[PDB]
Amino acid sequence: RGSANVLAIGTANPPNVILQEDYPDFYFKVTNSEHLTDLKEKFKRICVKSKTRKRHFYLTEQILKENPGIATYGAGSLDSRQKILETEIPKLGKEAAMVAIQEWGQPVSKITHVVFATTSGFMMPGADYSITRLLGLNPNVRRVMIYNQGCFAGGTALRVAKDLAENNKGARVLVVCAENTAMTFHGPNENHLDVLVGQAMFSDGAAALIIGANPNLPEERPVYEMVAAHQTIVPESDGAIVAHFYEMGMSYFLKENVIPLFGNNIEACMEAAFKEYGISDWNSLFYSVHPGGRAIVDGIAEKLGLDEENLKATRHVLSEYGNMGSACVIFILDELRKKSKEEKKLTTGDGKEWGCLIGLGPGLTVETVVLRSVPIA
Amino acid sequence: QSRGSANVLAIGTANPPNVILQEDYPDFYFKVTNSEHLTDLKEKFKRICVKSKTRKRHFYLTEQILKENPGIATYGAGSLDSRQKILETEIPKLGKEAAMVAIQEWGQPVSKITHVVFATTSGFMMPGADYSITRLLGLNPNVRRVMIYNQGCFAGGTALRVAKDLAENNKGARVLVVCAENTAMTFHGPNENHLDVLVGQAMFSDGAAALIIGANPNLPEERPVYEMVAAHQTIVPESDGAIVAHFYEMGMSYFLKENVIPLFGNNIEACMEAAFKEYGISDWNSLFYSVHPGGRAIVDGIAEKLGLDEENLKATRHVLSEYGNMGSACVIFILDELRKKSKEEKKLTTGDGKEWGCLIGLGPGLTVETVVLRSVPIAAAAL
């Protein structure tokens with residue numbers, strides 16, 4: 001019995017794109033907030049600085065017209081958010097899952113386990129049930145539904161898949177991460193400027209993987225080896241990110257020091273994960289860093305001394321997709337292996353042997369997955 | 001990193017102190033929900049409560065707390081924010097008290113805990129209940145957490161199935177498993193257009209249960225109570241839509257079709273075969289049981305289809321009787337009851353003197369969680 005491997009990665013996004021250059025005009029119009037000149041000026045500066053070029057959203061002017069509470073800050077809107085989210089999350093998840101299954105090239109009857117992560121709505125039965133039904137998976141698949149673990153849940157999903165894959169001979173785990181801003185969209189309000197930071201970054205996306213130990217070569221094709229998977233609570237961080245699931249939807253609150261609480265601690269997380277394999281040069285590694293806005297990626301870069309090369313996959317997904325929550329770190333893994341093939345590098349990890357996937361979110365929580373690349377040549 | 005199977009090393013339970021006897025619950029319920037005029041619903045509710053075989057339930061919710069949170073007691077009113085204010089702190093707090101009972105039986109420092117699995121459908125926030133009990137128990141900040149939110153009445157099974165893989169794949173791993181439920185998420189006043197509310201109100205109750213799960217016990221402090229042999233999960237065929245729950249502004253709005261009981265009853269034998277065929281076991285009455293007590297009718301129906309005697313189901317029916325339907329926690333209380341009653345009538349194993357047993361989680365999907373268990377001799381389990 002060996003290490004859990006990534007055998008396939010797939011991604012999906014809803015079709016409707018709003019460019020960041022268009023987004024402030026769009027946002028202030030569909031929330032009937034054009035009278036709030038200062039917030040609109042504040043929001044244009046945040047978006048000009050975001051280094052997100054474009055985002056996909058299921059939410060459109062049409063949907064918001066049909067569900068006006070979603071576009072009114074603090075209005076009872078959760079019922080109508082859930083009516084969207086209950087079906088759109090499994091639906092988008094299925095599309096991401098189909099791309100992974102196609103790459104994998106094996107029948108779906110070989111899938112033994114399903115790990116689904118989202119914070120974009122919830123019901124019983126959950127998105128894990130729904131995607132099982134939509135893909136016609138075996139009814140006896142062993143399911144782990146991961147609700148409401150926010151922007152670190154990509155890490156959590158992989159860490160769970162790792163133990164499922166490694167402890168069960170022949171197990172193939174379908175991992176799906178999906179987010180939909182129907183859960184997080186808020187109109188602007190002078191008292192809750194955290195909303196403007198959210199509306200500059202949050203976006204729709206689904207990513208899927210197939211995880212298995214002991215790949216059947218060469219008809220199965222590993223992309224990454226999962227070596228280790230850690231979770232930690234940052235010291236002195238209690239209350240830094242808090243989200244409530246309220247009648248108005250997901251109401252979230254960020255302290256001033258979120259970026260420096262991650263930044264002053266990330267080096268300790270890298271030592272905890274890499275010391276035992278004798279690694280201390282952080283630029284010797286390839287990276288999937290959760291792109292929770294520009295400031296989080298820049299702070300982690302500054303504190304680890306990461307060069308432009310090691311963050312270009314992370315920054316490409318932030319630019320082209322925005323903060324799709326749990327899905328982002330999986331999009332980055334996809335981008336990383338594609339770019340590696342395109343630039344004729346020796347490994348799926350940008351020519352590097354060892355790598356790091358970092359999930360960041362409430363607690364504050366750091367998810368650290370240690371990866372090895374696979375040869376391309 | 002294996003060396004052996006995940007064992008239950010400890011079990012502890014906690015309940016809120018306010019108890020309402022079922023004989024008193026219809027008068028309580030119709031009074032606090034301002035529903036005295038709804039006479040036909042009150043008579044229906046009395047008949048359901050009598051048939052329930054729930055004698056007693058624990059609740060955080062009191063008359064006083066409903067007076068301070070009257071939205072909760074007003075059918076369909078926006079109450080979720082008031083429900084989350086209660087549940088955000090009470091679920092981790094109740095989970096903590098259960099965990100402290102399990103950790104005392106375990107007799108190891110909490111620094112030995114490497115993983116935390118927390119199951120609840122009773123409120124949700126970020127960071128979740130996993131984070132909160134980690135903080136309340138002063139666990140090592142680098143514990144590996146699996147937060148199982150909103151899986152409903154099969155989550156007890158899910159929690160052990162996750163714990164099994166965490167404990168068997170990580171050498172030295174000790175998994176704290178906590179299942180907690182609080183009816184602040186599910187409490188609704190009666191309504192002529194939502195009859196399924198009367199079914200839940202007869203059943204749903206508060207409780208927390210905790211386990212320490214680990215492979216390779218270490219004497220003298222650690223003793224196994226149960227061995228986990230296998231953990232299975234399945235969708236009951238032709239079951240789509242039988243149990244639906246939405247998380248709405250009014251709280252958890254749930255819909256329980258009539259045919260839930262036949263769908264579970266008519267497929268449970270296939271679940272037992274799938275789980276026990278490889279061990280050459282077919283005599284369902286020779287096994288010990290923790291069956292999710294999702295109301296009297298589901299237990300009775302599984303009893304009839306498997307041929308289980310009164311002896312097999314007394315632990316299950318004891319918990320339904322004395323605690324009601326505490327959601328995820330029930331199957332863990334029943335394992336606790338089973339080993340306690342075994343020790344008390346001087347049986348030879350923690351499973352009522354039987355060698356093999358099964359824990360059955362039942363919930364939306366419809367989903368069946370099946371945990372294949374082995375008992376431990378009382379000699380090696382007790383002190």
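Note that the numbers count up from 1, one per residue, in the order the chain is shown.
Here the Cβ of each residue, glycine as well, is placed from N, Cα and C on the backbone.
Annotation comment: Swiss-Prot describes B:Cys153 as active site, evidence class similarity to another entry. Per Swiss-Prot, mutagenesis B:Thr121 to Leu (Swiss-Prot position 133) is noted as: Changed substrate specificity. Among the mutagenesis experiments that Swiss-Prot reports, B:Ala245 to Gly (Swiss-Prot position 257) is described with the note: No effect. While the structure shown retains the original residue, Swiss-Prot records the mutagenesis experiment B:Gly327 to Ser (Swiss-Prot position 339) with this note: No effect with benzoyl-CoA as substrate, but loss of activity with p-coumaroyl-CoA as substrate. Quoted from Swiss-Prot for the published mutagenesis B:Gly327 to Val (Swiss-Prot position 339): Loss of activity.
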In angstrom units, rounded to an integer, how far apart are the Cα atoms of B:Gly327 (mutagenesis position) and B:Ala245 (mutagenesis position)?
14
To the nearest whole angstrom, state the Cα distance for the pair B:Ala245 (mutagenesis position) and the residue listed as 'active site'.
12
What three-state secondary structure does DSSP assign to the residue listed as 'active site'?
helix
Please name the residue among the recorded positions B:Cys153, B:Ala245 whose C-beta has the most neighbouring C-beta atoms within 10 angstroms.
B:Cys153
Whole-number Å value for how far the residue listed as 'active site' lies from B:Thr121 (mutagenesis position) (Cα to Cα):
9
List which of the recorded positions B:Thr121, B:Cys153, B:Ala245, B:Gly327 have a Cβ under 8 Å from any Cβ of chain A, in sequence order, or say none.
B:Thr121, B:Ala245
Collapsed DSSP category at B:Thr121 (mutagenesis position):
coil
